[PDB]
Amino acid sequence: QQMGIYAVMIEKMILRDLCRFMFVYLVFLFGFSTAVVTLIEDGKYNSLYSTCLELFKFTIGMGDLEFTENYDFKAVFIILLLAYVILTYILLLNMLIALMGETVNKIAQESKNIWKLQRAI
Amino acid sequence: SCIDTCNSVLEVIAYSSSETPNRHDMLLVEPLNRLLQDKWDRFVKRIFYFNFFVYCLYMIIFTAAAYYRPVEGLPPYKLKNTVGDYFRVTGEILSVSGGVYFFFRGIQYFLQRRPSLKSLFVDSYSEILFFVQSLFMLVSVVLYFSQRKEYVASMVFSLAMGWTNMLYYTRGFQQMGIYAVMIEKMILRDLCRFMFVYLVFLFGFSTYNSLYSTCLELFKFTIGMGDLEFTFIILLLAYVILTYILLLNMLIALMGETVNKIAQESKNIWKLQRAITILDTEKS
Ligand code: NA
């Protein structure tokens, strides 16, 4: 019963909150990565994949803020990175936690009923 | 009569002054919601989807043109007899055309609506954001033809604004449209309060012999990258305890509270946004 309901909650969270969050997060990440890589003149990080990975490192608490220096207008680079950090890390990821708490609050009976139907199947 | 079209009721509610007591709630009245849904499902869903597709194509072409910008120095850059250079230049022309299109669309909005300088910067955030993206694109063009490399700075701010503006089209889908209304309400209320207090604390504790370097080192703590030995211990521990362990968790808690109380208000605001979209499509 307990693990069953926990798995049902995981399913519900993956289908609603993770989905909505991943769409908005991927849009922001691609936009800010296309901006940063365009600003970069050349070097190791002059590819879309490398810059996307560098900006995704921020989501997992491993962002550098100085991962490259092959650019002009350091102010432009710093402002872009700070905007990306404030929009994703400090806002969107905490909002995901807050929306996950609301979902937990509202899907107890639904999650127990779904588990019971699964066991009936 | 005088509901669908006339001062029609729908055009009165949608284009209200943002001081109206129940601007978001008057659309819940029985006939109006069902009329707006009818207009949506009949013709405004298809028109809006076409607009979204066109905007996605525009952003893809702009991203491709900016990605393959030449690095030679002191524009303008002479076109070579290469197919790739012919694709890049046509993409750039399309990007500038879209920027001009959005600039003129913002001017037309500010003219026909005449915002009162408070609802200008308190409501209609989408119009201002698209207009500012267009402004960045036009400034980029002006700098580009002035032989200035700062054109790239204006262009990359236009690109990040244009990709972040794709969140406008989340309206037209209820779940994503309400999530985007909830993102707006978090940004205006919780992020603002937290950022004011957080910036005060950061500047105080920061005040590596330069202010910028120490501010960056102390901001690294917020993103889970703080060193604690980057170059004193009591100051760093006080800053960590007051920002990382207290204020950032308090932000999460307050965000949870907001989400709990804005559920109904977030749906009403999304419905009003879609009504505005349906009226704009009808008029144009
Ligand atoms: Na970390």
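The residue numbers of chain B are those assigned by Swiss-Prot, with the residues present covering 385-390, 393-593, 627-650, 659-711 sequentially.
Method of determination (from the header): electron microscopy, 2.3 Å.
Heads up, the Cβ atoms here are built off N, Cα and C, so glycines get one too.
Marked as resiniferatoxin binding site by Swiss-Prot on the basis of experimental evidence: B:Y511, B:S512, B:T550, B:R557. Under 8 Å, Cβ to Cβ, and six or more positions away along its own chain, B:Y511 (mutagenesis position) finds B:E570.
Long-range Cβ contacts of B:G643 (Na(+) 1 binding site) within its own chain (separation 6+, distance under 8 Å) are none. According to Swiss-Prot, the Na(+) 1 binding site annotation covers B:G643, on the basis of similarity to another entry.
According to Swiss-Prot, the Na(+) 2 binding site annotation covers B:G643. Secondary structure from DSSP puts B:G643 (Na(+) 1 binding site) in coil.
Here Swiss-Prot flags B:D646 as Ca(2+) binding site.
The number of other CB atoms found within 10 A of the CB of B:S502 (mutagenesis position), across every protein chain shown, is 11. For the mutagenesis experiment B:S502 to A, the note given by Swiss-Prot reads: Largely reduces PMA enhancement of capsaicin-evoked currents, but no effect on direct activation by PMA. Loss of activation by capsaicin and loss of vanilloid binding; when associated with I-704.
Among the mutagenesis results in Swiss-Prot, B:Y511 to A has the note: Loss of sensitivity to capsaicin. The residue drawn here is the original one.
DSSP assigns B:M547 (mutagenesis position) to a helix. The note that Swiss-Prot attaches to the published mutagenesis B:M547 to L is: Reduces binding to resiniferatoxin.
Here Swiss-Prot describes B:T550 to I as a published mutagenesis experiment; the accompanying note says: Reduces sensitivity to capsaicin 10-fold; no effect on sensitivity to resiniferatoxin. Reduces binding to resiniferatoxin. Around B:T550 (mutagenesis position), the C-beta neighbours below 8 angstroms that are at least 6 residues distant in the chain are B:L515.
Swiss-Prot gives this note for the published mutagenesis B:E636 to K: Abolishes channel activity. Restored channel activity; when associated with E-639. Around B:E636 (mutagenesis position), the C-beta neighbours below 8 angstroms that are at least 6 residues distant in the chain are B:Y627, B:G645, B:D646, B:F649, B:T650. B:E636 (mutagenesis position) falls within a helix when secondary structure is assigned with DSSP.
Listed in Swiss-Prot is the mutagenesis experiment B:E636 to Q, annotated as follows: Slight modification of pore attributes.
According to Swiss-Prot, the mutagenesis experiment B:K639 to E carries this note: Restored channel activity; when associated with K-636. Within 10 Å of the C-beta atom of B:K639 (mutagenesis position) sit 17 other C-beta atoms, taking all shown protein chains into account.
For the published mutagenesis B:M644 to Y, Swiss-Prot gives the following note: Slightly modifies channel permeability. Around the Cβ of B:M644 (mutagenesis position), the same chain contributes no residue under 8 angstroms that is 6 or more positions distant in sequence.
Among the mutagenesis results in Swiss-Prot, B:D646 to N has the note: Strongly reduces the affinity for pore blocker ruthenium red and lowered channel permeability for Mg(2+). The residue drawn here is the original one. Taking all protein chains in view, 11 other C-beta atoms sit within 10 angstroms of the C-beta of B:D646 (mutagenesis position).
With a 10 A radius on its CB, B:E648 (mutagenesis position) counts 8 other CB atoms from all the protein chains. Where Swiss-Prot documents B:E648 to Q as a mutagenesis experiment, the accompanying text is: Minor modification of pore attributes.
Packing around B:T704 (mutagenesis position) is summarised by its Cβ count: 22 other Cβ atoms lie within 10 angstroms of its Cβ, all protein chains included. DSSP assigns B:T704 (mutagenesis position) to a helical segment in the three-state reduction. Here the residue is the original one, while Swiss-Prot reports the published mutagenesis B:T704 to A with the comment No effect on PMA-induced enhancement of capsaicin-evoked currents but reduces direct activation by PMA.
Experimental mutagenesis at this site is recorded by Swiss-Prot as B:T704 to I, annotated: Loss of activation by capsaicin and loss of vanilloid binding; when associated with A-502.
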Under 8 Å by Cβ from B:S512 (resiniferatoxin binding site), same chain, sequence gap 6 or more: B:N551, B:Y554
Rounded distance in angstrom between the Cα atoms of B:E648 (mutagenesis position) and B:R557 (resiniferatoxin binding site): 47
Maximum Cα-Cα separation in Å among residues B:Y511, B:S512, B:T550, B:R557, which the record lists as binding resiniferatoxin: 14
Members of the mutagenesis positions set B:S502, B:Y511, B:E636 whose C-beta sits under 8 angstroms from chain A: none
